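Asker: Just dropping this structure here.
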2 protein chains.
Amino acid sequence: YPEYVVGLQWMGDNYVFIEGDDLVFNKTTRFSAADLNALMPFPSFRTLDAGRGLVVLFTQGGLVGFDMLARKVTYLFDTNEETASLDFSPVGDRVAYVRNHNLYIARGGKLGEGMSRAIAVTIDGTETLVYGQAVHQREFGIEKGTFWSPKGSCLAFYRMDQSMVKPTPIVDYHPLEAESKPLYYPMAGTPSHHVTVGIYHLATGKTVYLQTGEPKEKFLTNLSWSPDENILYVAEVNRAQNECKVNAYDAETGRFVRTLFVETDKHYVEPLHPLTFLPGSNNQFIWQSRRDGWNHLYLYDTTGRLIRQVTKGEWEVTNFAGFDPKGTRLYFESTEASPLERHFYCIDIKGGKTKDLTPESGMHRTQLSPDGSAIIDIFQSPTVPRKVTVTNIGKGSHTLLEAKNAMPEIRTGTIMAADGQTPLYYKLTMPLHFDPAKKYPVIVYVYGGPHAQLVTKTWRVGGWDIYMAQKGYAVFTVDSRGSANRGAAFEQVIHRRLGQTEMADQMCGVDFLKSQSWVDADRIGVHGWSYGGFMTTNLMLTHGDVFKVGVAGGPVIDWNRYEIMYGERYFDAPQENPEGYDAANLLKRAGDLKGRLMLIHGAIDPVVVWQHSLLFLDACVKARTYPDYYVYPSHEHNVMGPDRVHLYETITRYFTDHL
Amino acid sequence: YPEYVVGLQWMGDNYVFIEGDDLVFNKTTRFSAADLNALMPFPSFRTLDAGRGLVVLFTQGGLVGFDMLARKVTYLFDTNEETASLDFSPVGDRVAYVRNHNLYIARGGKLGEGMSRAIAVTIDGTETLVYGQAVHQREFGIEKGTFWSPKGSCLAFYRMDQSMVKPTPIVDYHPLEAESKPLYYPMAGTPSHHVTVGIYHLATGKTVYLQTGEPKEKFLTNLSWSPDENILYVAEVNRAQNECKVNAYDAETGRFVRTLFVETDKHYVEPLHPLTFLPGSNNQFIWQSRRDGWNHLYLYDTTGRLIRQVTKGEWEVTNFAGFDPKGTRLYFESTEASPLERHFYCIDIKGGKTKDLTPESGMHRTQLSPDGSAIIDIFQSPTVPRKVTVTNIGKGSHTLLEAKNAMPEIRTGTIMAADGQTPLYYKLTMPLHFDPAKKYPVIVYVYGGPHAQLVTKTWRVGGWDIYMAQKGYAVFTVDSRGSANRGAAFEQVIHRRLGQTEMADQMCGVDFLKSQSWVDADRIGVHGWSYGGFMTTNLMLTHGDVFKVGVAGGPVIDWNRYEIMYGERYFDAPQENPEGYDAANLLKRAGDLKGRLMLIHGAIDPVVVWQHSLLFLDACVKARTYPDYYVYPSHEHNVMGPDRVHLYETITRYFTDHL
Ligand SMILES: *[B]([O])([O])[C]1[C][C][C]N1C(=O)[C]([N]C(=O)[C]([C])[N])[C]([C])[C][C]
Ligand SMILES: *[B]([O])([O])[C]1[C][C][C]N1C(=O)[C]([N]C(=O)[C]([C])[N])[C]([C])[C][C]
């Protein structure tokens, strides 16, 4: 992004993209918005079924399903205005959605055959009882709360009772009188919500619940249906997050059938992906697992027997793309070439050697065709803005677009972590018009938390580094330990001790900066958002002689006030780890603020609740220290859209005023 | 304040004060804390009855009534920990208070005679139904909600149904999860709360309500009992606030008896004081009124006939102190000598000439003895820090304490208002070490709203001006039109047009500043709190070429979000005055912010709700302008106590950084 070839994707055996008013098909044909409009009763659509080229069009009056290969309307759907929770049946003729707390199924209507009223699956949804939506704070790969069986006979869905969770107020300041709504945000160490899984059987209109049993707090993750629809598999994770049991439940009655396998960890287990069945098989599936230190693909049968670890090595699978039609090969993205890069690979289901299908050094983003016969590859590197190719697998490529190259120079390299052994990768955005004779102020842009990696081999953070460098400030970033795509041992060093290693590694970044002659060692600043706001603030309080100025956005300040699921994975529960929580609790060290720090929060932030930065200002008042503040009353966790211009101006002016 | 002679006051025919461990009596005797302690079953006390020297002591285990003239314990009271709402019977042997939403009366227990359970006057108090407390947002002189009859036979009290008022959330951020409480703050133009007056008769335990009738929104103010306890008088003010009817109600049945008199005004009527009966009379009383342009004392009889305007002139009575024993003279404080000064006077009840009893130029604060025979006077002026005298009236004074005089020079003078006719008084705090050869930045400290007057002839704002001047910044203040103690016409020019005249007068202040050679006209700032925060912000947006930097604390930003009672008096209702509200609505002009402005708010401010400054930051985001912010999460409208040091440091550093 930015997208040079709009909507580039597979439809049947054609790759497809938009060109203003046309939709262009190739294996060439065009389809105009006028051609299309004539068929209604180039616009935006959601692809439902790439293999069959079925999409849905969001229009003036409900949804219009459309077949792009046949060039024919499929169904019109009426979801009473609901679009966010839309989940279409794999059969393509029904859609589940949530409206006013309850789960519904709507049936599509064929062109001029009249409509039917939607079915209410649930009727007692409310504030404290949530149906059909993501649960467990969207941890464990959970992004939604509806799971159609693969032949469309059944709809599994979450039911979340959060009546035992003490809510946080989220205040809307726009009405005449401000209006508060409870957010049922379960904080570390507190009673969790109670999720159960229902299955609604369309033929009979019966609902059964899985008998997942006790404890009621157990995390029910990665729902995966058997291809024959008889079993619903669930990866269940305990409160300690050190055990994951993959269990089979009977879809008809809800009864527990068997435990397939159990994974455990010294620190935490974290399942993130569903079971994926082999093509044409009801008995074998791929499961992703980081159990050996590295995310890899495992071949299981459905009794729970492990056939083979299919991928292996000191590198990680970062996206599983699927199979060849016969199910004899796996396709996937990984870090095998470099953790700074992403390539697409093939491997035999029997394992052994990977074959890189996108060998150019840099970042490949790749889409395997419904065939399993070809790929779209989108490529960028420090020297290549965008290279979009289409390859018939092992039959030569065809380039579809290639982009050609005063701006800030970007330098990259490696420094040693604080253990003196682990290498860390860094990027350094140099002042515009950099003159090596001169001294320059510099800003550490830090994130440093799990699941993110900021330094990759890409077409050279959303460009805040560039803007700052245009103002004469170098910006440095290093992926310290805790960060992603470097295997588990590299990440899990932070367990029970948030901030400690991360800061020690960032101070290696500062040691490097200070080795540079052109760095003004007395003008070093720090900026980050979220976990990076936690880090910015911790760094100013911990290394006040070094960091003169920071801006911390949406910062975690007190981890006891972060959510149970993410928080307790990396930190354990507060009652189990008082020493670690206390060391990371920035409220306790507010008196050590001696530089200039601005905190920024969205007022309606439901991720890092506003309370975090407010209590920090409060602690500073008592401690007699002097931070600055800005609040975005209409924003949540991140400032999004045009208002991001105001954000960038506020942050950079703070630095140009004070650093 | 600071208090040089601690607790200085009348007790019987003695004036009294504390000296560490003694309470010293004079007309000399001492009473030690050890003498006192021996009598319990020099400390802090509340005087209940100065004439009889009866006080109450707040102790470890309930309240102890004590007679200071007799040196004997009166009663012990058990009010289950409640102290804020305490209202003692004039008989001295019972106390009303509010606990858990309900009104109670407790009977005092004589030393070693055992206690009795308190009487519950009400039992259905809750969140939306308030008993025994101030109502109508404490406007109209209302400071409490209990009114004992003067012989203690009855207790009148307010009942406020606020179930029709849409509340504002007030959030406590200190618990693990933040906790919101509704504040039933009725905003301009919205449905007001419904107040009725109950009277509880102690002999029978019966409660009757006054039949105050419709509209239910009417303001019931300045409750005043007849000395014979048969009638309860109420000053009733309509929603428009341009009519006040003083009505008599039968205390026994609640029935309406008669309207005594009606006052009306072109702009607003504002009754602020109770009826005060002549000594020994049930038929004549003094009523304060600003009806002729100036606050004066009127002599009425109880049918409603006006006997005489007793005081008159182009000056205002600022405190009515009472009568001589015979009720032939009035004692009171006024502005007759100068609006910049306060003197104590005598006048014949027949009127005519005032006699100044405290003729020295400056500020006198005066207490008339229970006799009506003598005064304590506390005096300060620009040259006199503190002069404390005691005069036997018209029989020569006795001085009791006289205080003796690098610091910022304070200059004072007069400039013309923007009409070119009305004089305005100003004070100017000069930089420390002021050098007339030099140029200095200067800050307008502005308040500018009704009911306040910042420039008086005093021992030279809580000293923020001095601190700023120590940092090299001159501070200027001018009492613009709208401000207090200059009669109604001077105030009421702002009616329906908040900010407009006030700003035009403050810009005369700036014209004066710019006439000074030692003023750096390019380094002019502005600071104020509350109405002064409204003014600071309006000035920056209205005169952005002049005011480079401001700090606005607890600012009103949108008057539609200010309370019905204060707001609609000066502005009328929003539906009646859209042009005036729109002109004062700072949200509409956020795009005109071109200087540096910090807003500061207490998060739990129940006067100017936090929403005001938050919506201003929000409007600035949209408008692309760049204010700064600080929030005090544990503070209400003003930052109080030691945290005020943090406040002063934040505000002054903002100026030293940017102005
Ligand atoms: B942030 O860094 O954006 C925020 C605070 C620390 C972790 N975090 C997250 O947003 C994580 N998500 C969740 O906590 C979800 C909402 N449970 C991110 C980084 C994904 C792991
Ligand atoms: B402030 O100036 O402290 C605030 C905003 C404008 C008026 N105001 C007040 O505090 C007034 N009191 C009330 O509004 C009461 C609470 N109804 C003061 C100035 C007394 C008139």
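Just so it is clear, chain A uses Swiss-Prot numbers, and the residues here are 50-76, 84-97, 108-471, 477-531, 534-732, in order.
Recorded method is X-ray crystallography, 2.2 Å.
Positions of Cβ are set from backbone N, Cα and C atoms, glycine also.
The active site, charge relay system annotation in Swiss-Prot covers A:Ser603, A:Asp678, A:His710 and rests on similarity to another entry. For the published mutagenesis A:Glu636 to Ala, Swiss-Prot gives the following note: Reduced activity.
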Asker: Counting every protein chain present, what is the number of Cβ atoms, excluding its own, within 10 Å of the Cβ of A:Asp678 (active site, charge relay system)?
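Answerer: Excluding its own Cβ, A:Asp678 (active site, charge relay system) sees 23 Cβ atoms within 10 Å.
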Asker: Ignoring the 10 unmodelled residues, how many Å lie between the Cα of A:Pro97 and the Cα of A:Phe108?
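Answerer: Spelled out: 10 residues absent, and the flanking Cα atoms 17 Å apart.
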Asker: Going by C-alpha positions, which of the recorded positions (A:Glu636, A:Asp678, A:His710) is nearest A:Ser603 (active site, charge relay system)?
Answerer: A:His710
Asker: Work out how many Å separate A:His710 (active site, charge relay system) and A:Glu636 (mutagenesis position) at their Cα atoms, rounded off.
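Answerer: That comes out at 14 Å between the alpha carbons.
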Asker: Measure the gap for me: Cα of A:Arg531 to Cα of A:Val534, whole Å, across the 2 residues nobody built.
Answerer: 10
Asker: How many Å separate the Cα atoms of A:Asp678 (active site, charge relay system) and A:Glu636 (mutagenesis position)?
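Answerer: A Cα-Cα distance of 13 Å.
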Asker: Near chain B: which of the recorded positions A:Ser603, A:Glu636, A:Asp678, A:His710 have their Cβ closer than 8 Å to one of its Cβ atoms?
Answerer: none
Asker: Where the chain breaks for 5 residues between A:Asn471 and A:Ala477, how wide is that break in Å, taking the Cα atoms?
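Answerer: Once the 5 missing residues are skipped, the Cα atoms sit 12 Å apart.
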Asker: Find the Cα-to-Cα distance between A:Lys76 and A:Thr84 in angstrom, rounding to a whole number; note that the 7 residues connecting them are absent from the deposited model.
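Answerer: Computed span over the unmodelled residues is 7 Å.
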Asker: Under 8 Å Cβ-Cβ from A:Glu636 (mutagenesis position), six or more apart in the same chain: what's there?
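Answerer: Correct list: A:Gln203, A:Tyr251, A:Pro252, A:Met253, A:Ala254.
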Asker: Validating a neighbour-count step here. Other CB atoms within 10 A of the CB of A:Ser603 (active site, charge relay system): how many?
Answerer: 20
Asker: Have a look around A:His710 (active site, charge relay system) and count the other CB atoms within 10 A of its CB, chains all included.
Answerer: 17
